[PDB]
Amino acid sequence: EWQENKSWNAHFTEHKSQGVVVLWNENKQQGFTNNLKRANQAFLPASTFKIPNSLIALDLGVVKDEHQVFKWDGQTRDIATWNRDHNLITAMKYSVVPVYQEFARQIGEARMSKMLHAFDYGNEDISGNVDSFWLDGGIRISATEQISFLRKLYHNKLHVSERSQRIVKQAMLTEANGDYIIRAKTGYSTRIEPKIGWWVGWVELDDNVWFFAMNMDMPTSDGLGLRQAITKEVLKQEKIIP
Ligand SMILES: O=C(O)c1cccc(-c2ccc(O)cc2)c1
């Protein structure tokens, strides 16, 4: 069911960091992690909320499809990639917060709450600003809850149209080669302590899918690449990827 392998802690220790990687074998219905305590420790989802946010916007028509353009609002922000026009694909790719803040306001406080209950998403608490609760509000989710949510999305079992779920999984596309496909979303929570990085998603193989969910303490932006680098070192160790 759930087995803990502390050997993976080296991958966090080698970099003087702390965090958890959670893997779920879909064929075997078996989970694996380095720290079962942290695996269930709930944090702010931050930009990982793009996934449910994207799903909700699409299903209500706030976003019509992955080609619709969302014009830069002309306010120059500290991240250049945000200072341009975007569609759902590029908005997800560059974690464009201002676009999803506009989604949330159009979704509305009421509808956002029901959908997150329908999704059984985390603590289902949207306390705070409707356009920032996933960055500095009351919502919390753990790695194992992320994986559980992702599993429904993969299997099109969330209570939104199949189309909306297919479109988001398209937007989640991160890496694809002859060996595997990764559909995932990054997260960086800085507005409330502790500062952490997220990476959640799954690795599609020919005959199996490995869902993953990782977070780690993130005092400075210098270690943002360790989110994927540590996850991939674990996937290699377990011969999930070469
Ligand atoms: O999580 C990602 O992949 C991603 C993408 C674009 C920008 C940022 C980011 C945001 C804020 C920051 O202070 C440092 C980095 C993260």
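By the numbers in Swiss-Prot, the shown part of chain A spans 24-265.
The backbone N, Cα and C atoms fix where each Cβ goes, and this holds for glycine too.
For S70, the entry in Swiss-Prot reads active site, acyl-ester intermediate, with the evidence type experimental evidence. Feature annotation from Swiss-Prot assigns beta-lactam binding site to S70, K73, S118, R250; the stated evidence is similarity to another entry. While the structure shown retains the original residue, Swiss-Prot records the mutagenesis experiment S70 to A with this note: Does not alter thermal stability. Swiss-Prot documents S70 to G as a published mutagenesis change and attaches the note Increases thermal stability. Abolishes hydrolysis of cephalothin and decreases catalytic efficiency about 60-fold with respect to ampicillin. Record note (Swiss-Prot), mutagenesis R189 to A: No significant effect on catalytic efficiency with respect to ampicillin. Very little reduction in dimerization at neutral pH. Predominantly monomer at neutral pH; when associated with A-206. Slightly decreases thermal stability. Significantly decreases thermal stability; when associated with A-206. The unchanged residue is displayed.
Close to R189 (mutagenesis position) in the fold, though at least 6 residues off in sequence, lie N179, each with a CB less than 8 Å from its CB. For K73 (beta-lactam binding site), other Cβ atoms within 10 Å of its Cβ number 27. Annotation note: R250 (beta-lactam binding site) sits in a helical segment as assigned by DSSP. Residues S70, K73, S118, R250, recorded as contacting beta-lactam, have a largest CA-CA distance of 17 Å.
Other than the site residues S70, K73, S118, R250, same-chain residues with C-beta atoms no more than 8 angstroms from the centre of those residues' C-beta atoms, the beta-lactam site, are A69, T71, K208, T209, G210, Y211, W221. Checked against ligand 1, the recorded positions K73, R189, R250 give no residue with a Cβ less than 6 Å away from one of its atoms. Shown in sequence order, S118, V120, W157, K208, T209, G210, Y211, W221 are the residues of the chain, 6+ apart in sequence, with a C-beta less than 8 angstroms from the C-beta of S70 (mutagenesis position). Each of the binding-site residues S118, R250 was assessed for Cβ neighbours inside 10 Å, and the highest tally belongs to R250.
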